Amino acid sequence: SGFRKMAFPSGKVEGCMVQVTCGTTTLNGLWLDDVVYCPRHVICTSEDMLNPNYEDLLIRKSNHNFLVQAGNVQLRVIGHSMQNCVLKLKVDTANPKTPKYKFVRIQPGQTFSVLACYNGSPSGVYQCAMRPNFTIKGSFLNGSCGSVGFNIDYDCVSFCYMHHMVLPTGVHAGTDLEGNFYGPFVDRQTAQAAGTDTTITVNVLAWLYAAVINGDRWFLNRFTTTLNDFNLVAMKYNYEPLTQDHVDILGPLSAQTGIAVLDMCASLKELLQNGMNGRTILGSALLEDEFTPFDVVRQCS
Amino acid sequence: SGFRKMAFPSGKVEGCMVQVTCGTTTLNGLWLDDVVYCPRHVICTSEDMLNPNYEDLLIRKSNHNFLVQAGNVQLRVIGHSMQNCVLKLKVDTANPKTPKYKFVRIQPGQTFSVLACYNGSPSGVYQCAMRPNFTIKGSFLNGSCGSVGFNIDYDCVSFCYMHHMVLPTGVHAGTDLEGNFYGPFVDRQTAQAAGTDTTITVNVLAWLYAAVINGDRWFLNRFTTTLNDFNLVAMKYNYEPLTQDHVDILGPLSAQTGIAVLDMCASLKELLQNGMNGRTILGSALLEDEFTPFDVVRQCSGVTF
Ligand SMILES: *[C@H](O)[C@H](C[C@@H]1CCNC1=O)NC(=O)[C@H](CC(C)C)NC(=O)OCc1ccccc1
Ligand SMILES: *[C@H](O)[C@H](C[C@@H]1CCNC1=O)NC(=O)[C@H](CC(C)C)NC(=O)OCc1ccccc1
């Protein structure tokens, strides 16, 4: 039984991580079929990081300026182009370990696993979530750029994040695998900051349902609420507003437990009002918001 | 920047997981060289699990009673043996994905990654600590038995755990890969209780060091304590004793942050007697104790495998 933050097994992604070097800059690349994807700022210099002109910098490159190492093997680059903030390096060998995969852009509240890598080698795997302010709370050091976030439902890897930068509060920003940033950020070192972050309300509700499924009922009550009254209260605690779409998505969990979604919304209002009074819920003394409805069902069933 | 509960990359282990079926029972096996390891209770049936005679059950089994499936391939079992609570199945072909590895037995308070599996198929990875009462706080459903726990060192996988059962409180119990149980548990279908658990003091201190390294500094204070002074208060709060080896282990972190271990113990002493007074540490309202000192050093310096 039990309930834990769980990442996807990382092996499918480990077989795709390579090292990419251009000049003095090394980061990680993602080798799928005969294309290596990585953040375009690997072509920057140290004088050209406030206002890089990427199209100008790329034109001055040849294939042989890019050193791509897969394990102890140099891959030969035969082409290069830029798609948004992602560089695509064509190589002369399709990766034999390429899994079934697709590229997907996720919405705020969505979770995914991150394979943190340095110098093309994996360091560790963890779980996290796209925050409402389009950042993620990762664990990343110098040289982590090009690490990716992913889901594996079925035997297919969905790549949804590539790492590009750290913001002044210590949270992180990056792109989908088509190189479009999440949020308003840009890949230069001009002043940028995360907007105020909020709690992912539908995820907290999912996690309360997970608590009921595992046998906890101490936080329930006999009250219900309207959707509108719930959001008026919730937003006073910096919670994201709950939409009718979120209510629908909670239907299965609602049905499994016999607790209406608006009844569970009433429990949450009380928890925000009272705190936990020294109790814990699923091993936590805070309300957890990085489990989706879909994660809860997958881990409980 | 940032700090997360982090597992080892699981790829080397994923290549070893297979499905093992005996009669009506199906669970996971670990395929290394030409031997599959899995829990011995795979040979039980309904009536048997109440009080099994595993030797008697095993002698009645032939090789062909064991269906081992590795992805889409059936593996031919040519031998079967038992070591403690682990069944070993010799197969006719070595696993070409066998990594460098060894079997190790860990100590309570040490951490490892679990690869939860169902029908030989990896489905999730998470980081666990062996608790002082020899349970682990895992997440496992029917069919999870045979999932394994491990650490990585350079390129060597150190297998330390194989999953066998769940206890009434929802925590879990298993064996090392030589089939010796962790904790005072037996592999039969009976409710068994774990002892009262305690907090892993040296890991709490490691995590406070990770907090400081990430700029979370409000719990620091001007005071220090002594081992004997601190331990007297640790006992009171169901905290493991802090030994002299624990202090030395924390040396690197202590010298990296400028906070001597006994300075940090004074901070932890206060957190125990006074609580956190509405504040959090690394996003937690509780004192986290499932990061060892090595875990904090590895994550904060970017060690790779
Ligand atoms: C690529 O590996 C790197 C990742 C940052 C570095 C430290 N931790 C991370 O997650 N990206 C950059 O250094 C990035 C490049 C720009 C062209 C976007 N700049 C960046 O993140 O600057 C802020 C910063 C850099 C170094 C230390 C602290 C903050
Ligand atoms: C092996 O896959 C299984 C793991 C349990 C199943 C539920 N969650 C787990 O971690 N082990 C057992 O079921 C175990 C087998 C004995 C022969 C040692 N027995 C056990 O403790 O089962 C408790 C249970 C009760 C009701 C439903 C499911 C399990």
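Following Swiss-Prot, chain B residues are numbered 3264-3568, in order.
So this one's X-ray crystallography, 2.0 Å, going by the header.
Just so it is clear, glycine is given a Cβ too, placed from its N, Cα and C backbone atoms.
Long-range C-beta contacts of B:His3304 (active site, for 3CL-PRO activity), restricted to its own chain and to partners at least six residues apart, with a cutoff below 8 Å, comprise B:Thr3288, B:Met3312, B:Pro3315, B:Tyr3317, B:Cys3348, B:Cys3408, B:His3427, B:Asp3450. DSSP assigns B:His3304 (active site, for 3CL-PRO activity) to a helix. Annotated active site, for 3CL-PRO activity per Swiss-Prot: B:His3304, in sequence order.
Looking at Swiss-Prot, the entry for natural variant B:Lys3353 to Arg says: In strain: Beta/B.1.351. Sequence-distant neighbours of B:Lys3353 (variant position) (same chain, six or more apart, CB under 8 Å from its CB) are B:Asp3297, B:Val3298, B:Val3340, B:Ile3341, B:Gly3342, B:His3343, B:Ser3344, listed in sequence order.
The DSSP secondary structure for B:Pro3395 (variant position) is coil. Taking all protein chains in view, 21 other C-beta atoms sit within 10 angstroms of the C-beta of B:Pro3395 (variant position). For the natural variant B:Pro3395 to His, the note given by Swiss-Prot reads: In strain: Omicron/BA.1, Omicron/BA.2, Omicron/BA.2.12.1, Omicron/BA.2.75, Omicron/BA.4, Omicron/BA.5, Omicron/BQ.1.1, Omicron/XBB.1.5, Omicron/EG.5.1.
Per Swiss-Prot, the feature active site, nucleophile maps to B:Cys3408; the stated evidence is experimental evidence. Over all protein chains present, the Cβ of B:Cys3408 (active site, nucleophile) has 25 other Cβ atoms lying within 10 Å.
Following the DSSP three-state reduction, the secondary structure of B:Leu3468 (variant position) is helix. In Swiss-Prot, a natural variant is listed as B:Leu3468 to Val, annotated with the note In strain: Zeta/P.2.
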All-chain count of other Cβ atoms within 10 Å of B:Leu3468 (variant position): 28
Entries of B:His3304, B:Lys3353, B:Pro3395, B:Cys3408 (recorded positions) sitting next to ligand 2, with Cβ under 6 Å as the cut-off: B:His3304, B:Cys3408
Inter-residue C-alpha distance, B:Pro3395 (variant position) and B:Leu3468 (variant position) (nearest angstrom): 16
